[PDB]
Each structure stands twice: as C-alpha cells, then as structure tokens.
Amino acid sequence: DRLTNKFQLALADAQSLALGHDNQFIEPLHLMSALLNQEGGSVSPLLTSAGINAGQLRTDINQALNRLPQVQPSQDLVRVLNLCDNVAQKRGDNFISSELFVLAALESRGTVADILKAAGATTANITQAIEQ
C-alpha cells in the first residue's frame, strides 16, 4: 500500500505475534509490540526522543497482550491504520511510516492509547518527535 516497507514488515510480525500468543485478532497492541521489537525500527528511537521509556513500554504492552482472549486484523487495527493514512495525508508524507502509528494509536482510545498516555505520550511530544 502506501505503507513503508518497514511498516509492512512490522505488520507481518504483528500477525505472527497474534498467532504465537493464540489471539484471534491482530490488535493495535500487537502492531506496537512488533514495532518496539523492530531492530533499526523508527518507533523505539521516536519514543526515546519524546522522553518515553521504550523499555517499560514493551513490558506494559506485553502485559496487555497477556490479558487478551485466546483461542485476522481486528477492526480496532483497521481503524487505527485508517487514521495513520489520514495523518500521513495531513502531514504531507508520501508514505505512511511507523512513527505515525504511535500518534494515531494515541488518538484512537482503547488499551494502547491508555498505556501510551500513562507512559507520558501526548499528541504534542509525539508530533514533535515525528517532525524532528
């Protein structure tokens, strides 16, 4: 799609994570976990730059993943990805990058947004990190 190759690869990993954890749906949480674990990925350094502890974030995200029902993208994920698209359009980006997911997730309510807020993420410090 309009997604960067790195973002597409993280999505594939998110699917593997959902499968490996016996979850029926790939949730924004799965995508986030994948992005946090992506060597050379943009998400971890973006968070560190925004003043958010990426290490503790993956722990809280893993805790949330551990709470999901066990038994394929969820509508939650489709929704957040749609906002990523809109955000890329508003910022004038040619493609949808991983950093936008952090911003879109923060503005999409639900568990991931709650975790990000508690971790110190705000539309302001994430947007600043993105522009930087």
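Numbering of chain A is taken from Swiss-Prot, so the residues present carry the numbers 4-74, 82-142, in order.
According to its header, this structure was worked out by electron microscopy, 4.1 Å.
Backbone N, Cα and C atoms are what each Cβ position is placed from, and that goes for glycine too.
Taken verbatim from Swiss-Prot:
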- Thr7 to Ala: Loss of chaperone activity (MUTAGEN)
- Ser84 to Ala: No effect (MUTAGEN)
- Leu93 to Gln: Loss of chaperone activity. Retains ATPase activity (MUTAGEN)
- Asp103 to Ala: Loss of chaperone activity (MUTAGEN)
- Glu109 to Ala: Loss of chaperone activity (MUTAGEN)
- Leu110 to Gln: 30% decrease in chaperone activity; retains ATPase activity (MUTAGEN)
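Features as recorded by Swiss-Prot, highlighted on the structure.
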residue: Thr7; record: mutagenesis position; DSSP class: coil
residue: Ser84; record: mutagenesis position; DSSP class: coil
residue: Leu93; record: mutagenesis position; DSSP class: helix
residue: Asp103; record: mutagenesis position; DSSP class: coil
residue: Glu109; record: mutagenesis position; DSSP class: helix
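Sorted by the number of other CB atoms within 10 A, the mutagenesis positions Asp103, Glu109 start with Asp103, the lowest. Think of the gap as 7 residues with no coordinates, bounded by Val74 and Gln82; the Cα atoms of those bounding residues are 13 Å apart. If you measure from the Cα atom of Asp103 (mutagenesis position) to that of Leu110 (mutagenesis position), you get 10 Å. Taking Cα separation as the measure, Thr7 (mutagenesis position) is nearest to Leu110 of the mutagenesis positions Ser84, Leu93, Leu110.
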